[PDB]
Amino acid sequence: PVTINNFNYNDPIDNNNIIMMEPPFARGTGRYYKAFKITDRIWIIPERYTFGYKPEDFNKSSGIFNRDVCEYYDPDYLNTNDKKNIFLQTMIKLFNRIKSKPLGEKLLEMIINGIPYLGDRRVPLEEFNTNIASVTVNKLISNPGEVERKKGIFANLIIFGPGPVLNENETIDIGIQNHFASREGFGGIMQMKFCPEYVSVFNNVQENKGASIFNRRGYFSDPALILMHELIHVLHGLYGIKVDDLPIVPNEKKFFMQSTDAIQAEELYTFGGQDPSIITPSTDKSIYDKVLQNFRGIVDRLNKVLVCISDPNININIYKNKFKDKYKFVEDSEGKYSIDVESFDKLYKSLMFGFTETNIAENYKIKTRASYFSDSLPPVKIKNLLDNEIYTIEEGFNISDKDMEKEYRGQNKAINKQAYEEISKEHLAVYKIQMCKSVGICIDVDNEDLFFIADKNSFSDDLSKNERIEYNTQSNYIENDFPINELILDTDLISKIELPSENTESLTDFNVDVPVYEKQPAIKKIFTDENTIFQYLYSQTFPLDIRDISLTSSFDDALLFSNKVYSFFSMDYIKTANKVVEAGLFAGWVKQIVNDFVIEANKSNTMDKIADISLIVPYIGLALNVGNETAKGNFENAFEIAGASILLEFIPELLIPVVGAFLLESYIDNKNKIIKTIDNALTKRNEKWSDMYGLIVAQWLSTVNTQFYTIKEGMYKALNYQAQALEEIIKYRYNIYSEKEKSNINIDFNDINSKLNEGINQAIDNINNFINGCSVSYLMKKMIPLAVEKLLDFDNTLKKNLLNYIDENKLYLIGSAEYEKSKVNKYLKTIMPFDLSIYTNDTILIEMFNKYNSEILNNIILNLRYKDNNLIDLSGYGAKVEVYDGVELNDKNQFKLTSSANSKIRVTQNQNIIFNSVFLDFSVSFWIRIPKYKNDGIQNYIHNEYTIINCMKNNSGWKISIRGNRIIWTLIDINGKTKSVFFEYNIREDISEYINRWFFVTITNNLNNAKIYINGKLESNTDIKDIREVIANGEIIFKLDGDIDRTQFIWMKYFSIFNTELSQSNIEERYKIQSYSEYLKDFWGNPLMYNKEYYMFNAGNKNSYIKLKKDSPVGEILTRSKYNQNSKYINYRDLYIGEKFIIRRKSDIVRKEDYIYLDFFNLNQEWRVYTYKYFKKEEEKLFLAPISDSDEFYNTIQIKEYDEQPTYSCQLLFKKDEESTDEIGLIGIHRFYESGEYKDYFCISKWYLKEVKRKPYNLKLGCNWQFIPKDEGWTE
Ligand SMILES: [Ca+2]
Ligand SMILES: [Ca+2]
Ligand SMILES: [Zn+2]
């Protein structure tokens, strides 16, 4: 297998395994370096990498080499022989750790055997030229102090110690005359600057580094993985597939944008995971073709190679077979070398998608960062990698014997502190952006905290090019993944040809391009007066000296005053925090403010269901002020209106090209060769859909999801700053006390911090679910739909491209031309559903997606709501809403459609929303209030159906209509067949709960059933299996339509459409959510009001009402009069009878638990409704007298709501006073006794109390009342 050699730095030179090498970049001028052969073709030079740097660059200065790295400098690392030996031994241990596993051993093998082609682009096809700096490197055989003799050798990898920045490991290829053999199929000598002790630190905002705001967070990297990551780069460069292509370039137009270097796809491929997804499928192929093209040139070179002038010793045939093995070329029974497409795809996918930091980390059970695009914390120093107590060849730091395996605990900074030491910041250099106000007042910001947003130029416009379709044309796809299991069990991948002699002729042509580096300014000062997220987080910090601080809700005050710390929590929380108390109450206050912190923090779990938003973190706007000034006004409201988009610091300009046109080829007389050109144009069409989605996905990840990542972090920093500030205040107050006082103070700083930490972790989980949801929200509604638009345009242009073609082939297509005609129309009849897991297999991304799709609220494609005297669509799809003057609207979300021509609403749906995924799957919900028939017009009521909401496209669509006491749903397939379901309430009931009363309607449609729900209960079901296609995304017209009587009107509310069938459970919950209110309601369902005339109704005694007895001060219970007229089709009990009551306030709208005075009119006077007080009887008549302080009777009343389910009923209860839980009784009706038919009265009663507590709540109780005002919808 793979043998790892052992040596000691001081071992003698032998010119074989221990040499004095002359590195490629020394150009063969001056001293050499002692090098050790760790394995075949791989060398170790335990010294600082100085090629291209200046001695001073090794010292820490006010400069930096890389902008997005927290650089560590130490010019003393490797400055002694013992340091050099340690480096050597550590490299040996790391290589042993790499091969301890099959996967890593293979990596080493491919690399060892992936010898560089002998030559590069400049070399003639017929020759092998080893005399090039990328192939041969010299070793000094000559005695000490002289270069009398230099011998050449072939090598694959040369690993040096670090360059100026210890933690900046890098793999370098050799460029000669501006070209790179390692990027053009040849391969060449690879170099690496590497440091094993100073490893990077990372952590997940989603996860929780042992969860502790006060304890160190993050994980440190296993250097073996870091080395394998560099070895992958090395592998690519050896196989010469390290090609350059369209890079991911950061947008740097805005001050808040992260500045960084261009990122090649080879870099993201190397990391693996979700990163390859940032590289569009278009570019994945561009790189694929390039590599394949480089290989083509190589295989041709093998078929032509004849001699080697540079080294007479080279055995042509020996090498031809070694390279054939290296590139997996095929040899026919002729000696002809060929590229077997299948074996090429395998090798390519193995090298680009098999060997990735992510796949290796997983196999080795090593933890690593979530993405190349994730915050880079400060590095740490591993105490001693050579100490098996700390680091083993088999497990790294995650040693199970030390119970350090479970959960990568061994890499956990807070857990395995005996493994590392922190680093002296005085020696750290970091690129900072200084943001100055032009007043001024500057804030230093790490370039890591900025928003990384990919520029539009990063993406491939290739989708706009034309496609030549032939009977041959085929589908092109590249799976950005590769089963790691088979790569490990893959036999014929391994080298099957021995490694040739590494000894060759000396290199005399030292021509080579040596990279020159120079530090760049570590701080760039820019001018801005914007007070965005940076400024906001800043206002939450305080100087290390200032010890007496106080919180403040004023951002500006906090900026100016150093002892003032901004807080985005409640005014209450803030005042309590600045509160100063006596030592004897300090404990109680600490306990209060802490528990309060937790409460405030946990408001991150707020629900906004009524607004169709399950989760909202209301304080994010106040905390960061990111996006469109989210710290002003009410964030919840603003979000309900604009959604995720408001949180984005910048709205990216997407690249969504017009998909180029297809040019079909003619194959006259050849029926088949013509059919294929159709079937193929179809499949190539599917390719364009998928490729467009990938283009969207790649953009979503690098321009949008990056910003939301930045917001999640910002919020983590924000919660910490708040906890830190609180503790600072708490500690400051405590130390004001005397030691004698402190002694008698009950304080546990480990309880405090624990609770504060527990509150943050919970908030972080909410914030993360919320932000991820927003991210996915933006993708699905603000990005995908736009791609769908173009894709349909194309799908269309292509439809009339194939039809024409079929036309011109009528003669050749004969008796089937008409058959394909359909083939084309039907194949293009369904749009490809977007599925994220097609472009990524990342676990987190997939879960974000599956979760978003599991929330029913995300299927809402229409949600008409009120906003500034007008209706608008808040589904996020931007439906067009045209409301005409005839429509009445109010802020209670109700709108009225009259008989007027101008009372209508026009909705133009979004054409890009997947709806007719074929099989019919959707629902519609809304609240409606339909007035009672005109007693003198019942004939036109019963007969005569008028449409209220119409939605048709080319004579097909759906319709909601009404025929009196019946609401109707109607479907019309693309042909003309029609099926309908309906609900119909009765018009002969004494008291109807539908007529003129608000009620919930939901209509759902799945493959074979259209159902109608009323208040969450199923009322009717219609089998609609027949029905063919049904166009439904046409315009929706809200207008009363048909033979309608001028006085006809309809109230509607909360109109919503879902692109899916709602379950009975969803419906019932929507019913409950939309029924909830803090105010009570009247008989009709409207908000209950104070100072409003109302007749009373009793849910228990339907036909009973209240009349003030001619004699005494009590309320009789007469019987409701009734339909006196003579129509046998209608009947009811007069509602506007009995006393005319009016609700009065105690201490506008009538809310629960409110205290009131139930008065009522009597001629001109306004009397009240009192109780006795001492009725030692369970129940007894109430007292209706004028407005006097009859201290003999109770007056005040507390209206309540005991029913947990929706209802327009309310209760009226008396209390000893607005304080004493001591109750008196609830208002109702009870029959007593009187014989010359007894007599029921306005009986109050305690018997109720026990009853109300009953579940399910009792609807028919006598304490259940309802208020009825004259309404135009009800005439008697
Ligand atoms: Ca990709
Ligand atoms: Ca301050
Ligand atoms: Zn890399």
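Using the numbering of Swiss-Prot, the residues shown for chain A are 2-440, 444-1151, 1159-1247, 1252-1291, in order.
Cβ coordinates are placed from backbone N, Cα and C, and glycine is handled just like the others.
Every protein chain considered, the tally of other Cβ atoms within 10 Å of the Cβ of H230 (Zn(2+) binding site) stands at 23. Positions annotated as Zn(2+) binding site by Swiss-Prot, on the basis of experimental evidence: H230, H234, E268.
Packing around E231 (active site) is summarised by its Cβ count: 21 other Cβ atoms lie within 10 angstroms of its Cβ, all protein chains included. Annotation source Swiss-Prot lists active site at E231, citing sequence analysis.
A sphere of 10 angstroms centred on the C-beta of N1025 (ganglioside GT1b (d18:1(4E)) binding site) encloses 12 other C-beta atoms. Look at Swiss-Prot and you will find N1025, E1189, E1190 tagged as ganglioside GT1b (d18:1(4E)) binding site.
In the three-state DSSP reading, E1191 (mutagenesis position) counts as strand. Within the same chain, the residues at least 6 positions away from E1191 (mutagenesis position) whose Cβ sits under 8 Å from its Cβ are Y1183, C1258, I1259, listed in sequence order. The annotation that Swiss-Prot gives for the mutagenesis experiment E1191 to L reads: Increased binding of heavy chain to host SYT1, no effect on binding to SYT2 independent of gangliosides.
Of all the Cβ atoms in the protein chains shown, 12 others lie within 10 Å of the Cβ of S1199 (mutagenesis position). Among the sequence features in Swiss-Prot, the mutagenesis site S1199 to Y is noted as follows: Increased binding of heavy chain to host SYT2, no effect on toxicity.
Under a cutoff of 8 A between CB atoms, and with a sequence separation of 6+ in the same chain, the neighbours of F1204 (mutagenesis position) are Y1181, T1182, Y1183, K1184, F1194, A1196. Quoting Swiss-Prot on the mutagenesis of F1204 to A: Greatly decreased binding of heavy chain to host SYT2, whole toxin about 30-fold less toxic.
Annotation note: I1240 (D-galactose binding site) sits in a coil segment as assigned by DSSP. Per Swiss-Prot, the feature D-galactose binding site maps to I1240, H1241.
Quoted from Swiss-Prot for the published mutagenesis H1241 to W: Greatly decreased toxicity, heavy chain has decreased binding to synaptosomes and dramatic decrease in GT1b binding.
A helical conformation is recorded for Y1263 (mutagenesis position) in the three-state DSSP classification. For the mutagenesis result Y1263 to F, the note given in Swiss-Prot is Greatly decreased toxicity, heavy chain has intermediate binding to synaptosomes, binds less GT1b.
The mutagenesis experiment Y1263 to S is recorded by Swiss-Prot, whose note states: Greatly decreased toxicity, heavy chain has decreased binding to synaptosomes and dramatic decrease in GT1b binding.
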Modelling gap (4 residues), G1247/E1252 Cα distance, angstrom: 9
Cα-nearest neighbour of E1190 (ganglioside GT1b (d18:1(4E)) binding site) within the listed recorded positions, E231, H234, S1199, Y1263: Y1263
Cβ within 8 Å of the mean position of the Cβ atoms of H230, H234, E268: remaining residues of the chain near Zn(2+): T172, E231, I233, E267, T271, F272, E358
DSSP-derived class (H/G/I helix, E/B strand, else coil) of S1199 (mutagenesis position): coil
Interval of 7 unresolved-in-model residues, reported as the Cα distance (Å) from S1151 through to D1159: 13
Entry from the binding-site residues list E1189, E1190 having the most other CB atoms no farther than 10 A: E1190
Recorded positions near ligand 3 among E231, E268, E1189, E1191 (Cβ under 6 Å): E268
Cα-Cα distance in Å between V440 and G444, where 3 residues go unmodelled: 4
Which listed residue (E268, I1240, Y1263) has most other Cβ within 10 Å, given these are recorded positions: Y1263
Cα-nearest neighbour of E1189 (ganglioside GT1b (d18:1(4E)) binding site) within the listed recorded positions, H230, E268, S1199: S1199
Inter-residue C-alpha distance, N1025 (ganglioside GT1b (d18:1(4E)) binding site) and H234 (Zn(2+) binding site) (nearest angstrom): 63
Count of other CB atoms lying within 10 Å of the CB belonging to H1241 (mutagenesis position): 19
Local Cβ density at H234 (Zn(2+) binding site) - other Cβ atoms counted within 10 Å: 21
